[PDB]
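Working notes, structure below.
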Amino acid sequence: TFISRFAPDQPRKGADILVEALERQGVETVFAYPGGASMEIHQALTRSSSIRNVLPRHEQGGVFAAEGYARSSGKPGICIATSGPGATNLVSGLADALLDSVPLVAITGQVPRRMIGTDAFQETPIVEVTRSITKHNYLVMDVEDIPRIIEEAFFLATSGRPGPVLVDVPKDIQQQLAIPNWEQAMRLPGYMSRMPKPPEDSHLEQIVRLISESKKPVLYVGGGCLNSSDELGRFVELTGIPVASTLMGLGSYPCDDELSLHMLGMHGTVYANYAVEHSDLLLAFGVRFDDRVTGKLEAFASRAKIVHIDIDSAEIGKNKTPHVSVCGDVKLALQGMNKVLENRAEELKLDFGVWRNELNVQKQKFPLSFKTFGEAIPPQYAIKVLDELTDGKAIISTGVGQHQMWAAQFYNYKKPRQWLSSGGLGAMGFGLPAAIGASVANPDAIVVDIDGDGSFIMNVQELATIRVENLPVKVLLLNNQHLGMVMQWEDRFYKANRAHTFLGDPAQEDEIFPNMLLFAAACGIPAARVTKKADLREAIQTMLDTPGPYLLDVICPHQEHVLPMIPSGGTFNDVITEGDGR
Amino acid sequence: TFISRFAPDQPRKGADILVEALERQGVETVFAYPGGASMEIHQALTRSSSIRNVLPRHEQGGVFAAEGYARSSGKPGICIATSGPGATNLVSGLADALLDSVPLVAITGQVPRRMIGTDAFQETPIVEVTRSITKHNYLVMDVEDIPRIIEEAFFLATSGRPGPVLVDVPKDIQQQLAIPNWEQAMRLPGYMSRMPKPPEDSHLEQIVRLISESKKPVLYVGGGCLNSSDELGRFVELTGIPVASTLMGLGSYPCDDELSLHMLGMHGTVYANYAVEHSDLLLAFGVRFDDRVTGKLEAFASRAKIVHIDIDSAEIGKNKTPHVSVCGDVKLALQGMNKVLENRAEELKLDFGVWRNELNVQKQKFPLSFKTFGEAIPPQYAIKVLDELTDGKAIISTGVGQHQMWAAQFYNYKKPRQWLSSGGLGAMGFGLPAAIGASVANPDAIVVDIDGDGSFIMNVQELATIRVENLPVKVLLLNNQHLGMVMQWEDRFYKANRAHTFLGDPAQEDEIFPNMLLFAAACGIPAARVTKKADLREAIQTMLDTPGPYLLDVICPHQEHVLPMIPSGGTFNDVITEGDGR
Amino acid sequence: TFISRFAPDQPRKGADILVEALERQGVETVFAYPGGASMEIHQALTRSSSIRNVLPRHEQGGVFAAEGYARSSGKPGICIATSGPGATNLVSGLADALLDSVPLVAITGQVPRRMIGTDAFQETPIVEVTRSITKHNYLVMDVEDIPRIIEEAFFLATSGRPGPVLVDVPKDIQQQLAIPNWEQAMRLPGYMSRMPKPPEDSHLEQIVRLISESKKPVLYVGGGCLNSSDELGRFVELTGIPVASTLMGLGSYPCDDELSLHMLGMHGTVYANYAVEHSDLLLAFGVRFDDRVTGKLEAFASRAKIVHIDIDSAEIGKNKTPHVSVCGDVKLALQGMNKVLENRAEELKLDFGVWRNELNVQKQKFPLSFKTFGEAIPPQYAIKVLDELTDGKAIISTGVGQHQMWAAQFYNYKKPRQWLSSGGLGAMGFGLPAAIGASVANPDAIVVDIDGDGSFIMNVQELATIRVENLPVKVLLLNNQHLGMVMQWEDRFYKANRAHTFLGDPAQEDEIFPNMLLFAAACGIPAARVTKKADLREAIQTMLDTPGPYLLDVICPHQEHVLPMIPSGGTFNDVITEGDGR
Ligand SMILES: Cc1cc2nc3c(=O)[nH]c(=O)nc-3n(C[C@H](O)[C@H](O)[C@H](O)COP(=O)(O)OP(=O)(O)OC[C@H]3O[C@@H](n4cnc5c(N)ncnc54)[C@H](O)[C@@H]3O)c2cc1C
Ligand SMILES: Cc1cc2nc3c(=O)[nH]c(=O)nc-3n(C[C@H](O)[C@H](O)[C@H](O)COP(=O)(O)OP(=O)(O)OC[C@H]3O[C@@H](n4cnc5c(N)ncnc54)[C@H](O)[C@@H]3O)c2cc1C
Ligand SMILES: Cc1cc2nc3c(=O)[nH]c(=O)nc-3n(C[C@H](O)[C@H](O)[C@H](O)COP(=O)(O)OP(=O)(O)OC[C@H]3O[C@@H](n4cnc5c(N)ncnc54)[C@H](O)[C@@H]3O)c2cc1C
Ligand SMILES: COC(=O)c1ccccc1S(=O)(=O)NC(=O)Nc1nc(C)nc(OC)n1
Ligand SMILES: COC(=O)c1ccccc1S(=O)(=O)NC(=O)Nc1nc(C)nc(OC)n1
Ligand SMILES: COC(=O)c1ccccc1S(=O)(=O)NC(=O)Nc1nc(C)nc(OC)n1
Ligand SMILES: [Mg+2]
Ligand SMILES: [Mg+2]
Ligand SMILES: [Mg+2]
């Protein structure tokens, strides 16, 4: 089933063994930036015909690209960097992948073994630095271990709760000649013995019982459902329970469906948060009860029986104590409960119409809304138009801040892995690189980075990557000349006292700065600016129609505020629904 | 001697106490990028009138800027970032400051104390992550400790062997009201009891003895001498010993002086390495015997008595065992030895003319050299011209790679703190941000970033910072469309097999890509390109003469190789002195 | 409410502040062994009139004594040791207290601060060493922190899940003069915000629901119920559910009651394990699903709904996933469920007579049994007699091994804190020292150490402590000349191949060795030996009647085997019920 480029008895460099280790794992793409300690690895890379390398312009671009690749394909993302500065430049990406549970395998070059700990050239104790920001990590001490460690890394990064795994490879090991043993068994007894077994019928049937004994059920869906799109659908079909999603769960259940309550949390819909606030049964599937979502834990779903299904036991009962729990794959649980629900519909007679309408009225009285001023472009509107013109089938990556919230609020995702956004760590500059990985993973898809002017500029160097790699990446830049989300808090809680939130030039207060169009031009990427709400539709359509990469600079009034809003640590009763920075 | 903005009995936010803590330390500038967990700190910042904030476009820009500020002023650099992604984006800067021993104080916001360890919004265990890449770090657990911890941080960052110190401040502590006690004593008994005492006359006089009993003495100067410019000068004057400098020591002794052997090491002059190879007395002052400099330790200064004066005992005998050592401030030792040398000249009669000429001939036979092809611009030449037109009085910051080596080789530094380059970690993208800090620290100085096209693009977003802050930063971009240093190794040790070292567009092999001029234009920074060696002088002169920031895109043939070169782990006998990538 | 021996304005040594810190905590006894680094503390101790010190003969005796004191009084145990060897000699005790969740506060002297990390005289990084074997630990760096750290330590050791807390105090801090501030607030925001809130009626009532819907309920009681003796009683009274206890839970519910199924697990009764094996509802209160108890997790209570009430969330779902969980104080939950059970008895009509009899028959067919051979003394019998003559009201401490199991099997505890045994770590030599602490904590109680000849000899030096302190400690030494439990496994799984399990003298195979009677004599403790089952009753009675300490050397045939026995990782179907080493 696999053909090596070497004879089973022919010795080859550890670097070449590391690359074949990747090919044997099904790796087709990696994002690697060459450095002294990883030269061997890059040389081995060029000897490969099945693995393509997307050279980024910054190691951080590499990780974020790998994250996009992973988040949009369900496959693990692979990034490679040299020692020292190379490796430390991945740090934010690793922490981001760990907090969001995105499978990622990071390989870093290291100084030769004998040089470790001596303050050598371009040396950093990366394994020490990344131990708390990765699911697991390694320092290869012998070429003989390469096959086994690579297999283990991918396994660990992919199984259970996905996450990042870093593999540190000393240069001397990369140069050492050896004959790989692809038959080596993995040394993960503890981990493998702790892997959840499929859910028991007893547990699942008790849940279906609770569902039939409830009057106000609510589904609390998160990132753990990204691979249960179909199972969840059939489930909602058989129970008729309204679905509230987290930022990480967007797309598990179509936001356009009538049973969808959309996103809950700090910036969730008034009706989504309402449903939870008054539910008597909370079905938390693939969620981690984040503070962004729960606000004051005690007030969160205070009057309801909570069911929590998570693949990580450490998460069950971390913030909220469930009445019922199931440590396992939610995809399996949904399938199990689905069989039961089908072969008992007659006697169950599930009907939540009353509750559903109690919510549809809330959905009618307090829907997502925005205001249009003169000919200024409403960010929400731009995203609303993008949706329309792409028929909600585009892969959307974003930065962090207000634009991020709107991209989540005003675009309806049809499927999972269409939404690529940093939620746990919320790292700025994630948008452009993430789109790069996504595009490489989905060559025929519409990839759009809905970015902010602050987030966009942080990794603007990846524009060069986009041009050279010829990725049809579209950039919908919502330019508001400010660090949006932070200025919103300045307005709400600091009497609009600006403390370094303005990103333009004070010498020319009324001038878009910088001129993002020229950053695009510098990398041979066609771009245009839009300022009038009237030209928006045609502008976006152009971006979409023009083959290849494209940057649309959408100017927006900065005084916009993301609403609704439940202050940090607040209650549903503290939800803010009106106001802005005017 | 200090006037607070609050009454000694008036309670104020921890954030305001943290800022006054900075003002009481003499801080005038900080490089802070606002984030959720640090909002309070930024608000307190705007209440200050003595502290100016230079808002960067990326946290990494912030650290590197702080490093430049420090490296060019002898003062500690201060950068502030929010929690999570903010904090992790400083990692490379901290590691860089630790390896190069540059005083730096980094402050990061943190989620509220009660939220620590719960996987909160934008939370990362930064103190855990940075413990091995900082001199020391803290997690403030009470507003009462702010005054003391800030004082301790600056003390630790500034004293002994300078380095970075990170202070983690939970948001709730920033908001807590209290009355600061600026009288609190520091809790550093261990550290303070270990601080070296001034050198003993016995030790110093034994050295002067060794000097008088030697025939081939050589001074091995490094970054530890950056504050002993005058002392070292008088010393060389009284002994007439040739001076070899490390990359970090450039400028301690004028490279233009006839007694200067310039830089030694991997890319040091043939004569500098020769002097060491045959010296019978090595005066290692403020150096750490780096592998870049020593090559194979056993062959390094194998036939000579080694004297090592270092402020860090852990460094004495780490790689090479001295015959004589002095754990203390080299500035003090030089002064001590200088008194002795003056009051004994008569009986000492130091005369190393023979040795000096044995070297001046080597300096004549094997000098630094470059080749000029047709009208192509030689990078070495461009730097040679910059020197001339700036009369070697400019502050030079750089990226990493070939251009870095040439900037060190072909520019003569008159004083220390004129050279700002990442040597230990060798982090790319250091050049532009470093120049920003340097300029802010030296408003009337000529600041030039001699960058590479690969390093420049990594933090190209700081161009916006430069324009908005109106810093007269000049950028001498040596554009060679490649990752220079790595392609050099490809040519020498990999049969010129290119493995992702080309930074241009393959679709247009013969086209400068990206167009750096447009990156400059995007930020309203005047720029020009130069391709003919003939227009070089006028182009550079223009850059220098044009007020404000300026970017000169100097195109260079990529087949240039930095020479001479002693392969990694080699001997002086393996020194390569000829060849390139043609 | 408290009277200091110093004026509120009078400065005193840190050592004196540390002692008053203890007095203010209600400490009356401490077990401290003087050493160089703790001299100051001992001097301060003698100045106290409310605190008595029990000087042990070994630091390990000190900890184990403190454990006994704690385990038998519900109060925290306090031990003090000097630096270096003193501190490392507490290690086993700390690990033991952590695994069994016994509140303990350990104070260790340390070299002066400035000497830390320099390899000073009697220096060990105890805080580093004990971090993983203590609930939490500290290194006092300032005399000003003493009051606060002591308060925090006791709080942490006492609240939530009790455990050991070590406080490292440098000698210079002990000597520093200062004025204590007993008003200092604690810095435990994270911990205090995570402390479980009282159980919700919703959760509790759902449990009472499950109870009424079950036919085969079983109570799984552990050490977490040691303070819910009365609540549990009323609970069993209102539900009539059979009670199975763990080794740590013995005494929570009287083993003599007819509703008692006694101990379950590896060496639990056949009927106790049977009840669990066939229960349809498992009420796990204050247990941690230990491998000794569960055997193969999947087979454990495989056919029943599991309810787990634990004060530590980390324990809920660690080994077995419950159908219902309650993170909180089981004492509160029992009280809550008790109110509900009382005000609903009429409609509940709980009747488990059928199940109860299905078990009473198992209790009849497979009861605990032992065989008597000629006139040899059966260990089980000796313990059975002790019970009778003490009317099961004695406090029993033990060593580890077979005698430990029998002491648990053949003695009926009426109340909690009557049973003092090392269960998690299972540390030998715990018996004698533990009895010392217990006796000091319960001066009027009958304290008996049922020890093994191997465990007894390990800390036989504490006999001196017993005599000097005049503690009426009785020692029922079950002498079998072997390391009992290990020889049992040799017989069962190693064809009786003795591998260093014999503790007697091979030169005189048929001679009791050593002569424990003489160890007693050496410390002026009356002792006697018993070899005939006939003299047993009178011998034990004598021990009990003779005032003061007493040692009874009970000789037993070594071929006895503790039964029943479920092999490690086995199933109820693998339970061994017959055989020995004959
Ligand atoms: C500016 C900003 C504002 C934000 N505002 C909001 C907001 O208003 N509302 C909101 O929802 N979020 C918001 N967030 C995102 C937020 O920080 C959290 O990232 C998000 O709430 C996490 O949701 P999650 O727990 O569902 O997903 P994840 O964090 O991805 O967690 C998924 C969980 O599912 C489990 N799981 C994984 N795979 C499986 C499987 N196969 N079977 C069973 N279980 C599995 C995991 O182990 C884990 O516990 C915001 C972020 C930013 C940057
Ligand atoms: C591409 C590349 C190529 C390189 N090539 C070379 C090369 O060819 N030659 C070369 O020299 N370097 C080269 N380097 C730089 C190299 O990595 C090391 O950074 C440099 O050799 C370190 O020199 P140093 O030890 O003198 O200075 P530092 O690393 O700054 O160390 C200074 C030392 O002085 C001590 N000290 C500090 N203050 C005082 C005081 N007041 N009194 C007494 N002692 C004190 C310190 O504690 C420490 O041990 C290169 C780097 C890169 C990125
Ligand atoms: C030779 C040998 C043989 C052994 N054989 C057996 C055997 O056959 N059967 C057996 O049972 N054990 C046996 N053990 C003991 C065994 O190792 C474990 O110590 C014991 O099973 C632990 O029981 P536990 O979990 O109930 O108690 P603990 O270990 O004390 O755990 C108590 C639990 O209760 C929780 N809790 C504490 N306080 C409260 C509160 N107020 N409210 C709610 N929850 C609380 C804790 O946080 C924790 O999770 C043996 C040990 C040895 C040395
Ligand atoms: C990355 O460093 C190490 O891994 C490293 C660190 C310390 C000693 C020896 C090495 S090495 O001998 O095995 N490789 C090495 O030195 N490589 C390298 N590659 C480039 C492209 N430029 C330069 O030096 C200018 N060096
Ligand atoms: C940074 O997070 C914390 O420190 C943090 C983390 C977890 C809980 C509570 C906080 S907080 O209540 O004290 N501050 C906070 O939540 N700030 C904040 N600032 C901005 C500008 N945007 C958003 O949220 C979109 N939140
Ligand atoms: C315990 O050591 C330290 O704590 C220690 C360790 C290193 C330096 C200084 C000390 S100290 O000066 O503060 N105390 C000290 O030296 N005490 C002590 N007590 C006895 C009873 N015997 C001996 O020495 C034979 N020394
Ligand atoms: Mg913005
Ligand atoms: Mg280049
Ligand atoms: Mg024995």
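Numbers in chain C come straight from Swiss-Prot, and the residues shown are 86-667, in order.
Per the header: X-ray crystallography, 2.7 Å.
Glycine is treated like the rest: Cβ placed from N, Cα and C.
These features come from Swiss-Prot:
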| type | residues | note |
| --- | --- | --- |
| MUTAGEN | C:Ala122 to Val | Reduced catalytic activity. Resistant to imidazolinone herbicides but not to sulfonylurea herbicides |
| MUTAGEN | C:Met124 to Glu | Reduced catalytic activity. Resistant to imidazolinone herbicides and reduced sensitivity to sulfonylurea herbicides |
| MUTAGEN | C:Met124 to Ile | No effect on catalytic activity. Increased resistance to imidazolinone herbicides |
| BINDING | C:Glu144, C:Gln207, C:487-488, C:511-513, C:538-540, C:565-570 | thiamine diphosphate binding site |
| BINDING | C:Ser186, C:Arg246, C:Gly308, C:331-332, C:349-352, C:371-375, C:395-396, C:414-415, C:508-509 | FAD binding site |
| MUTAGEN | C:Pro197 to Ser | In csr1-1/GH50; resistant to sulfonylurea but not to imidazolinone herbicides |
| MUTAGEN | C:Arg199 to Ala or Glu | No effect on catalytic activity. Resistant to imidazolinone herbicides but not to sulfonylurea herbicides |
| BINDING | C:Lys220, C:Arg246 | (R)-imazaquin binding site |
| BINDING | C:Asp538, C:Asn565, C:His567 | Mg(2+) binding site |
| MUTAGEN | C:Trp574 to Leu | Increased catalytic activity. Resistant to imidazolinone and sulfonylurea herbicides |
| MUTAGEN | C:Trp574 to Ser | Slightly decreased catalytic activity. Resistant to imidazolinone and sulfonylurea herbicides |
| MUTAGEN | C:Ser653 to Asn | In csr1-2/GH90; no effect on catalytic activity. Resistant to imidazolinone but not to sulfonylurea herbicides |
| MUTAGEN | C:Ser653 to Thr | No effect on catalytic activity. Resistant to imidazolinone herbicides but not to sulfonylurea herbicides |
| MUTAGEN | C:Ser653 to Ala | No effect on catalytic activity or sensitivity to herbicides |
| MUTAGEN | C:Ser653 to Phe | No effect on catalytic activity. Resistant to imidazolinone herbicides and also slightly sulfonylurea-resistant |
Query raised in the report: Near chain B, which of the recorded positions C:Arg199, C:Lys220, C:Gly350, C:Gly371, C:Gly511, C:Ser653 can you find when the cut-off is a Cβ distance under 8 Å?
Result: C:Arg199
Requested in this report: Taking only the Cα atoms, work out how far C:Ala122 (mutagenesis position) lies from C:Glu144 (thiamine diphosphate binding site), in Å, as a whole number.
Outcome: 14
Requested in this report: Between the Cα atoms of C:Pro197 (mutagenesis position) and C:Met513 (thiamine diphosphate binding site), find the distance and write it as a whole number of Å.
Outcome: 34
**Report entry** Three-state secondary structure, which DSSP defines for C:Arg199 (mutagenesis position)
**Finding:** helix
Query raised in the report: Cβ-Cβ under 8 Å from C:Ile396 (FAD binding site), same chain, 6 or more residues apart: which ones?
Result: C:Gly245, C:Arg246, C:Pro281, C:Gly309, C:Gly371, C:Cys412, C:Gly413, C:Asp414, C:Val415
Query raised in the report: About how far apart, in whole Å, are the alpha carbons (Cα) of C:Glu144 (thiamine diphosphate binding site) and C:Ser186 (FAD binding site)?
Result: 20
Requested in this report: Mind telling me which of the recorded positions C:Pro197, C:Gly350, C:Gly539, C:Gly569 has the densest Cβ neighbourhood, counting other Cβ atoms within 10 Å?
Outcome: C:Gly569
Query raised in the report: Relative to the Cα of C:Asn565 (thiamine diphosphate binding site), which of the binding-site residues C:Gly350, C:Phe374, C:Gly508 has the closest Cα?
Result: C:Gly508
Report summary line: For C:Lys220 ((R)-imazaquin binding site), the same-chain residues 6+ apart in sequence with C-beta under 8 angstroms from its C-beta are C:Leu183, C:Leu241, C:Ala242, C:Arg246, C:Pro247, C:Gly248, C:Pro249, C:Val250
Query - Minimum Cα separation from C:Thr331 (FAD binding site), reported as the residue among recorded positions C:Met124, C:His567, C:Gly569 that achieves it - result: C:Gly569
**Report entry** Distance [Cα-Cα, Å, rounded] between C:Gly569 (thiamine diphosphate binding site) and C:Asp538 (Mg(2+) binding site)
**Finding:** 9
Report task. Report the nearest neighbour of C:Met124 (mutagenesis position) in space among the recorded positions C:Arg199, C:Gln487, C:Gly511, comparing Cα positions. Result -> C:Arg199
Query raised in the report: Of C:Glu144, C:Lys220, C:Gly371, C:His567, listed as binding-site residues, which ones have a Cβ less than 6 Å away from ligand 9?
Result: C:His567
Query raised in the report: How many whole Å apart are the CA atoms of C:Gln487 (thiamine diphosphate binding site) and C:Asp538 (Mg(2+) binding site)?
Result: 11
Report task. Return the single residue from the recorded positions list (C:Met124, C:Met513) that has the minimum number of other CB atoms within 10 Å. Result -> C:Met124
**Report entry** Entries of C:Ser186, C:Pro197, C:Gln487, C:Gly508, C:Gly511 (recorded positions) sitting next to ligand 6, with Cβ under 6 Å as the cut-off
**Finding:** C:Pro197
Query - Fewest other C-beta atoms within 10 angstroms, as judged across C:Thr331, C:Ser653, which are the recorded positions - result: C:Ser653
Report summary line: By Cα geometry, the one of the recorded positions (C:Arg199, C:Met513, C:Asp538, C:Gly539, C:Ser653) nearest C:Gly350 (FAD binding site) is C:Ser653
Report task. Mind giving me a neighbour count for C:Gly508 (FAD binding site)? Other Cβ atoms within 10 Å of its Cβ, every protein chain shown. Result -> 22
Query raised in the report: How big is the Cα-to-Cα gap, in Å, between C:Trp574 (mutagenesis position) and C:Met513 (thiamine diphosphate binding site)?
Result: 17
